Amino acid sequence: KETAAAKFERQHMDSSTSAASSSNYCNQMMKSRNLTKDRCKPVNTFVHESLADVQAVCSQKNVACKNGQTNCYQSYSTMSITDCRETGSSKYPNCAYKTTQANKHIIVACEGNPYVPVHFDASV
């Protein structure tokens, strides 16, 4: 099965663009990363940074996850991110998202050897 690390990359990384280029970014990316296949994923964040820079967050500021887990880390630096959230008209299989550009710190949960992100917790 897909590893947690690999699912994080598929769901949350977009090193191929520096920011969202249009209001359709989320619609396109949510579809192409298979986040709308079985149901409309309600919210999702994409990070426009190199993979290594995001993986490095696992060695940055420890902070408890929203769910209380202690394997979460906040980036020292802000990152270019896109927030994707369903629009009021979204209705499977025609899933529809609002794209919002931002520069924020990210919080990720990490696991494994190599110790890498497995969950996107928050943008802050």
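Numbers in chain A track Swiss-Prot; the residues on display, in order, are 27-150.
If you check the header, you will see the structure was determined by X-ray crystallography, 1.1 Å.
For all residues, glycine too, the Cβ spot is worked out from N, Cα and C.
Quick look at what Swiss-Prot annotates:
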type     : residues                                                       : note
BINDING  : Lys33, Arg36, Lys67, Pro68, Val69, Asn70, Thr71, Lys92, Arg111 : substrate binding site
MUTAGEN  : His38 to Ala                                                   : Loss of activity
ACT_SITE : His38                                                          : active site, proton acceptor
MUTAGEN  : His145 to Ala                                                  : Loss of activity
ACT_SITE : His145                                                         : active site, proton donor
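Residue density at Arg111 (substrate binding site): 15 other Cβ atoms are found within 10 A of its Cβ, drawing on all protein chains shown. Around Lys67 (substrate binding site), the C-beta neighbours below 8 angstroms that are at least 6 residues distant in the chain are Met56, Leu61, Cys121. The recorded positions close to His38 (mutagenesis position), defined as a CA atom within 10 A of its CA, are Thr71, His145 out of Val69, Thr71, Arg111, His145. In the three-state DSSP scheme, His38 (mutagenesis position) falls into the helix class. The number of other Cβ atoms within 10 Å of the Cβ belonging to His145 (mutagenesis position), over all protein chains shown, comes to 20.
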